[PDB]
Structure formats: structure tokens, C-alpha cells
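The structure appears right after this line, and notes come after that.
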2 protein chains.
Amino acid sequence: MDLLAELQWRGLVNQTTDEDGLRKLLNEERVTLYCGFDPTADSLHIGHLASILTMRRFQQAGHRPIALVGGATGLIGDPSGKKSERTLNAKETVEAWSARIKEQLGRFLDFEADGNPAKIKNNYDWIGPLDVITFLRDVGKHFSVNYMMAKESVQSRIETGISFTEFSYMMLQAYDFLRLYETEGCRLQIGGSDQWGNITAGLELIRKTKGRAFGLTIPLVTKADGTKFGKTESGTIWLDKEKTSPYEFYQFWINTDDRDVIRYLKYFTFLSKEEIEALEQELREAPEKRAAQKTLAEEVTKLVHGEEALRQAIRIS
Amino acid sequence: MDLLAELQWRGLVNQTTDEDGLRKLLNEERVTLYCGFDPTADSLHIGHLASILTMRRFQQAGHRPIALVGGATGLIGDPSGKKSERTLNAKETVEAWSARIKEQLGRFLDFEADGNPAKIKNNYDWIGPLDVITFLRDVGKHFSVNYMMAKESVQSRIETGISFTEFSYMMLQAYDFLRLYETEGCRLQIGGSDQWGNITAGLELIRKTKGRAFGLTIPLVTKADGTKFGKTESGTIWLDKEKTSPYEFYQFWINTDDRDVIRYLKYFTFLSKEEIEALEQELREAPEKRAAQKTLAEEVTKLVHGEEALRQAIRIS
Ligand SMILES: N[C@@H](Cc1ccc(O)cc1)C(=O)O
Ligand SMILES: N[C@@H](Cc1ccc(O)cc1)C(=O)O
């Protein structure tokens, strides 16, 4: 209702399986929602913050978030939003990366709350021990090859090429939703823009096994110049302060172009509408002051690294 | 060389991955070959005899045959030669059927021979305990969706529809060949006409994992009238004497149309070329005698049920 209207205002809603059905439910019950994160490196990056902070927003509005670490799926690899087949990482690598990722995820959510404390989960726990036969029969029987081929992630790659490995990824993500739906009463899955297919696959599986649940996607973060959000000359802006220092993190945000600053405040910060609006007027009236930029920089650096880290960043600058 | 030339003469060769390469090898070494049989009922039927007897021919020429009971794959189901998606049978059902099938297979092969005694195997043993992750990575990475879609069995069904379950079957059969190649030095796989794709899939996997082996298919048994071989008014002609009695079995063969009799003698019997030719001349000169038909009937009933069974069939008639 107002949560969803707020996300809309912020521009955090790309698509929704059924807006009125979801608004209703959000408004009538404490909803268990989840977001999955695959270890593709030893650290998350700014590419994951939209999803992370959106979970947080959901939690603040009284819902219960489940952060899913892709221990199993990170061993397969999601073709979604990828133009090329990826290289398979080793079990040891993925296993090691999952542990770190788990740590950074925890920073953004509340574990102390009673009623809606978060949960961090690893899909390795239910996918790890699943036998191929069970998988092909219990999950696979539910999907025709024709439904799967039409998926953006696959459609986008058939000429380019895609192994059966990556083609099947959707089944696993599908399965995650079902399992979470069953064991945790999970009724909503959220994710970036590229996850639509995987999410809807999950819904198809629930529907076909149960005959209820929703999916929401966040839009790709845009730049006025048409370049790739987070594509720096320095390389990736990581959430690990040992890869990307708080100073570098801080600088990154401080250098937001005037064109993007207001979309980024809405996306990445917990400033109200009236605060965000006031900054817009300040942006208009005194753009050399860079008030929108400092506010973004401090807000986001505090979120991710904390005040002390922010304090250093400021004094280093 | 002569084995292969003989099969050719008989019309037991539909296709071959590389005839000269296979002829060479057959002629230079004791070849380990295999044929897989999926429990789709509690008994084999006359639809499986071409493959079975061909194994036997291979064994008689000094090669070692491996009869594979599809304990695992029989739980997935092969779309090959099927116009429609099949219903999944239960583990208990399949398990029970595998045991029977194992029994009928054993009748046709030699276990006493030293140098080339047969082996009966069950793919449940290596597929049963395989985890989905291992499967998607170790087997799946080797196949593009584009290679698999072009397969006759899939191509033939995309509009009609095919689940991911049946679509993946080829991977399992693929895997069987690899495993048998590795543990038993299996260099040749044989099967009916509809297995070409599954066989070649196996070869693709070996090639891609090892960088040697061959595939041979038997043609669909034809009728001059253009009807379906084995399609009786009575229903299936089973190899279990409790489903189809030796008398009924015997009768079935005795009623072979003059048009087919000679193709069936070549296919299903161990009569020489000169014996088969002589019967052709007898067929020409005295077709009301039905000498070709009696010979077929006795030869095949003896093979499958034995002399005593044949003796009863004859006296019952
Ligand atoms: N596929 C998502 C991560 C994910 C993994 C498993 C899930 O169940 C959900 C999401 C990505 O690549 O970002
Ligand atoms: N697919 C074959 C049987 C088979 C099973 C497993 C194999 O490895 C080989 C063959 C059939 O349906 O008749």
C-alpha cells in the first residue's frame, strides 16, 4: 500500500507479478520475502546494494527477510544478464566465498527484532544432497522445454550458445522458491531486473505443485550519460573495505553526476521524500555546493561501512 | 569385416558412426559392446529381439556383450520413438520390473564362455547415487542446448511438447556410455533405429571428456503391408510365457506373410545364408507348404522358450 507506493516513488519497482494482490497481502500480513545472492567473487559489490537495501526497506515496514546465499547455484551459474557462458568455479572457491558473502549480507539486516528478524540461508543445504533422478522427476516434470526456451536469459543466448548446465539454472532457483515457500512461508521473491524469468519459474513450480505467491524485480540502475552503473575506471566498487577502502567508496558516491544524484538518493538512501525533495531544490538553486552528493556519500558509506569509516573518509578527503 | 558384412546382408545395420573404423577394430580386437533396455513393462516383447539377438551374433563372433538394464533411466523415460510424453512410473514398479527383465535378458547370452562372457548391468548403480550438481557440471557443461534441440527425438516433439525430464534423458544415456567406456573398455553401443541421437550423444560426451568408440543402430522391422511390426489383434507378443504362451508365440511367427518371411529369417534366426537362400527358392516353388514359416516359428520359439516349449506348441497346433 504505502510501502509499495513508496518503492514506486523511489523507482525500485521494475515489474510485479500482481501489484494489487501483493499490495493487499503486504497490508494484511507479515510477509516472508527472500532475495538470493550467488558467490561469483569473494565480495558483494555496489551492483547488489539496490536489492539488499530494498530488503531492509521491506524489514523496516515490518516484513521478514531471508537472504539466500547461493552455495549450490553458484556452482552452476546464472546466464541471466550475461552475454557469455561463464567458467565453472570450484566447490572450494565457492564454499570459501559463500562464508564472506554471508558476513556482508548480515550487516544490512536486523537479527534482534522479534516478529520479523532476518534469516541468512544457503541453498547448498537442500540442493547439495538432492539426487539427479529426484531433481529430473520432482522438478523437471513440471517444465516443458518450450516454456524454458522463451525465457529472456535463454532466448538472449541460443545463437550465442548456452550449455545445458546454465540452461537448467532456472530449475534450481525455481526449486529454492518452492522450498522457502514450504519451510518458511515465503510468499514473495525480489531481485534485480534480469531475474524476472527465474522468479516466474519459481511461481510456475509452486502453482503446479500446490495450485498465492508473488515476485517483484528492481530496475537496472541508470546513468544519464548512458554508461554502465558501477563501471569505474578503477574497476568494481566492492563492499569489502579491503578491496575498496571507505575513502574510495566515499569518493565514488561524491562524484555522482548532478543528473543521477537524485535517482541515487531515492534508490540507496533512507532519507524521506521531503528530505529528498528539498535536496532537489538545493541541487537546482546551488549545484556547486554539492549538497546532494555529500548527503549521498555519507548516507551510503555509513550504511555499508559505518560512521567511524565515514569519519576517516571525510578526514582523508 | 565378415561379421559386419553378414549383418549388412541380413539387414541389421541401419546406421554406423564409422563403418571402416568399426570393421577394422572388430577384426583386430575383442570388442566390448553394450545395449540398454529400459523397464517399461514387467516383460520384454518381440520389439526387443532384434537388438538382443544382434548382441548374441556379436558374442558368437567372439565379442563381449553387456546387457544394460535401465534401472535409473526407466525412472525418466526416453522420448525417442514416442510421439507423446509418457507417465512416470514409480521407483517400486521400475525396481520390480528390472529384476524380471534381467532374467529374460540372461537367456539370450553366454555366461560360461571364457574371454567373452556377458555381463548384465543396471545403470541405477551409477546414476542412483549421483547428485544433481555433479550431473549438471560434469555432464551438462559438455552439451549446448542447440546440439540437443536438433536431436530427432526432441526435434520431433517441441510443438507436441516435451518436459525437461524427457529432454534430459539423452544426458543419462550419454553418461552410461562414458561410464561403460571407462570401467569396461566398452567401445561400441548398439540399439534400435530411434537410438541414433542418444548413442551419438554418448560419443560426443566421450570425445569431449577424453578426446575411439562407435555406434551402430538396427533398422525398424518392416512389414510389406505397411503395418506396425508386432502390432497384433491380440496385443503385444511378449517374451514371458505367462503373458504370451509358447503356442501363441509360435502361432504369431507361423502367420508371417510370405512377403516378410525371408526378411524375418535373416533378422531373427541363426540359419546360414545358404539355408536362408534355399528357403527363398522353396518359398518361390512351393508357397502353400509354408516351409519358411515353420522354420521361422521353430527357430524363434526355441531361442526364446526352448525345445520343450516348442514341442508343446507344435503338438497344441
Ligand atoms: N540467480 C541470482 C541469485 C539467486 C540464486 C538462487 C536463488 O534462489 C535466487 C537468486 C543471481 O545470479 O544474482
Ligand atoms: N533408451 C533405450 C534404453 C537405454 C537405456 C540406457 C542406456 O544407456 C542405453 C539404452 C530405450 O528406451 O530402449
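In chain A, numbers come from Swiss-Prot; the residues present are 1-211, 214-319, in order.
Header entry for method reads X-ray crystallography, 2.5 Å.
Using the three backbone atoms N, Cα and C, a Cβ is placed for every residue, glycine included.
Under the DSSP three-state reduction, A:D176 (L-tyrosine binding site) is assigned to helix. Counting only residues at least six positions away in the same chain, the Cβ atoms of A:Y34, A:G36, A:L68, A:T73, A:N123, A:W126, A:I127, A:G202 sit under 8 Å from the Cβ of A:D176 (L-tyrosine binding site). If you look up Swiss-Prot, you'll see A:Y34, A:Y169, A:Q173, A:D176 marked as L-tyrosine binding site.
A C-beta separation below 8 Å, combined with a sequence spacing of at least six in one chain, links A:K233 (ATP binding site) to none of the other residues. The ATP binding site annotation in Swiss-Prot covers A:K233.
In the shown protein chains, 18 other C-beta atoms lie within 10 A of the C-beta of A:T40 (mutagenesis position). The mutagenesis experiment A:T40 to A is recorded by Swiss-Prot, whose note states: Destabilizes the transition states for both steps of the reaction.
Other Cβ atoms within 10 Å of the Cβ of A:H48 (mutagenesis position) number 19 in total over all chains. Mutagenesis annotation in Swiss-Prot: A:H48 to A, described as Does not affect the second step of the reaction; the structure shown retains the original residue.
Residues within less than 8 Å, Cβ to Cβ, of A:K82 (mutagenesis position) and separated from it by at least 6 positions along the same chain comprise none. Here the residue is the original one, but Swiss-Prot notes a mutagenesis experiment at this spot, A:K82 to A: Destabilizes the transition states for both steps of the reaction.
In the three-state DSSP assignment, the secondary structure recorded for A:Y169 (mutagenesis position) is helix. Around A:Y169 (mutagenesis position), taking its Cβ as the centre, 22 other Cβ atoms fall within 10 Å, counting all chains. One entry in Swiss-Prot concerns the mutagenesis experiment A:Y169 to A. Its note says: Does not affect the initial binding of tRNA(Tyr) and the stability of the transition state for the second step of the reaction.
Counting only residues at least six positions away in the same chain, the Cβ atoms of A:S80, A:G81, A:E152, A:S153, A:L222 sit under 8 Å from the Cβ of A:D194 (mutagenesis position). For A:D194 to A, Swiss-Prot lists a mutagenesis experiment annotated as follows: Destabilizes the transition state for the first step of the reaction, but does not affect the transition state for the second step.
Shown in sequence order, the list is empty: the chain has no residue 6+ apart in sequence with a C-beta less than 8 angstroms from the C-beta of A:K230 (mutagenesis position). Among the mutagenesis results in Swiss-Prot, A:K230 to A has the note: Decreases the binding affinity between tRNA(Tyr) and TyrRS-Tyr-AMP complex. The residue drawn here is the original one.
Quoting Swiss-Prot on the mutagenesis of A:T234 to A: No effect on the binding affinity between tRNA(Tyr) and TyrRS-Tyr-AMP complex. Within 10 Å of the C-beta atom of A:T234 (mutagenesis position) sit 15 other C-beta atoms, taking all shown protein chains into account. In three-state terms derived from DSSP, A:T234 (mutagenesis position) belongs to neither a helical nor a strand segment and is classed as coil.
In the three-state DSSP classification, A:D194 (mutagenesis position) falls within a helix. The distance from the Cα of A:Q173 (L-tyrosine binding site) to the Cα of A:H48 (mutagenesis position) comes to 17 Å. A gap of 2 residues interrupts the model between A:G211 and A:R214, whose Cα atoms are 8 Å apart.
Looking only at the mutagenesis positions A:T40, A:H48, A:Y169, the one with its C-alpha closest to A:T234 (mutagenesis position) is A:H48.
Counting only the Cα atoms, the space from A:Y169 (mutagenesis position) to A:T40 (mutagenesis position) is about 14 angstrom. Counting other Cβ atoms within 10 Å of each Cβ, the binding-site residues A:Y34, A:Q173 show the lowest value at A:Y34. Taking only the Cα positions, the spacing between A:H48 (mutagenesis position) and A:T40 (mutagenesis position) is 12 angstrom. Put simply, the two farthest-apart Cα atoms among A:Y34, A:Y169, A:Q173, A:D176, the recorded binders of L-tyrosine, are 18 Å from each other.
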